[PDB]
Amino acid sequence: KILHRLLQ
Amino acid sequence: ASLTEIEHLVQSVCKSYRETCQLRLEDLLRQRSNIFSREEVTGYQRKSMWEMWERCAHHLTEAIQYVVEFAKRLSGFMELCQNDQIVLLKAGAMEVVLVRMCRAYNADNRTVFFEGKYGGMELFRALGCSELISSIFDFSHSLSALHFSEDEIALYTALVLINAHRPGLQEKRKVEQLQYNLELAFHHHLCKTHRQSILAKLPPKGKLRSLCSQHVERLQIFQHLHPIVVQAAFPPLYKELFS
Ligand SMILES: CCS(=O)(=O)c1ccc(CC(=O)Nc2ccc(-c3ccc(CC(C)C)c(C#N)c3)c(C(F)(F)F)c2)cc1
C-alpha cells in the first residue's frame, strides 16, 4: 500500500 | 510520429530525470577524494549484520523513492492503469537504482559513494553477501566503461522501467507502444550525438535480472535469520517491493 500512496 | 515529436520526448525524458536524479553528478564527482579511512572501514566491518542490512535497506529505499517520482513524471506512465504502474515499478525500480548507481561509482579506485564518503566493497563485509556485493561492483564497473552522459542515463533508465515483457501487465499493447516511442527517442539521441557504438556494449537484461534475483535471495536468507528485525526495522516500501 506504500506504492499506492506514493503514486497519488 | 514526426522527428520533432521524438525530439520532444527526448527532452521530456531528460527533464524528468534531472528533476528526480537524487544527487547532482557534480556533487558526486566533487566528493571522490573523500574516501573512508582504514579505521572507518574497520568500523563498518565490526557492525552487526542486521544493523548493516537495515542501513543498506534504508538507503536503497531512499533511492527507490526518487525512481518512483521519475516514473510519475515520465511521459505516458501515469496514463497506464494503476495495476500496470505497480507491476512496472515492482519489477523495475531496483533495476533503475542499480543503473543510476554507476554515477556514484569511481572506476579508478573501485569505490562507491555510501553515507557521505567513498568506500570499496570491503566496506560491506558485515552483510555476508560477498557474491552480491562484488556482482553490483562488477556491474557498475562495466557501466562506467561506457561513460554515460546524464541524458543517456535518463533515456536508458526510462527503457529499463517501461518494459512490456513484465509479467502481470493488463494493458500490454499500451506499454509496448510507449516502450517503442522511448526506444526511438533513445536511439535517435544516440544517432544525433554519434553514440550508437554503445548499443552493442549495453548489458543484457539477464545481468540486471540476476542482480535483482540475488538481492531477493540474500534478503530471504537474512529474513530467516532475523525475522523480527525485518518486521520491526526495515522500511515498509522495501518489504513491499522485495519480501
Ligand atoms: C542512485 C542515485 S545517485 O544520485 O547516483 C546516488 C545517491 C546516493 C548514493 C549513496 C547510496 O545510497 N549508496 C549506496 C547504498 C546502498 C548500496 C547497497 C549496499 C548493499 C547492498 C546489498 C544489501 C542490500 C544486502 C545493495 C544492494 N542490492 C546496495 C550501495 C552499493 F550498491 F554501492 F553497494 C550504495 C549513491 C548514489
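So for chain B, numbering is Swiss-Prot's, and the shown residues are 265-507, in order.
Quick reminder: no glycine exception, Cβ is built from N, Cα and C everywhere.
Straight from Swiss-Prot, the features:
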type    : residues    : note
MUTAGEN : B:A327 to F : Completely abolishes transcriptional activity
MUTAGEN : B:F378 to Q : Completely abolishes transcriptional activity
MUTAGEN : B:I397 to N : Nearly abolishes transcriptional activity
Response to the item:
For B:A327 (mutagenesis position), the nonlocal same-chain Cβ neighbours (under 8 Å, six or more residues apart) come out as B:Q286, B:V361, B:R364, B:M365
Item to complete: Return the residues near B:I397 (mutagenesis position), defined as same-chain residues 6+ apart in sequence whose C-beta is under 8 angstroms from its C-beta, sorted by sequence, else 'none'.
Response: B:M385, B:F388, B:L391
Item to complete: Determine the Cβ neighbour count for B:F378 (mutagenesis position): the number of other Cβ atoms within 10 Å of its Cβ.
Response: 16
Response to the item:
In three-state DSSP terms, B:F378 (mutagenesis position) is classed as strand
Discussion item. Check the DSSP secondary structure of B:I397 (mutagenesis position), expressed as helix, strand or coil.
Written reply: helix
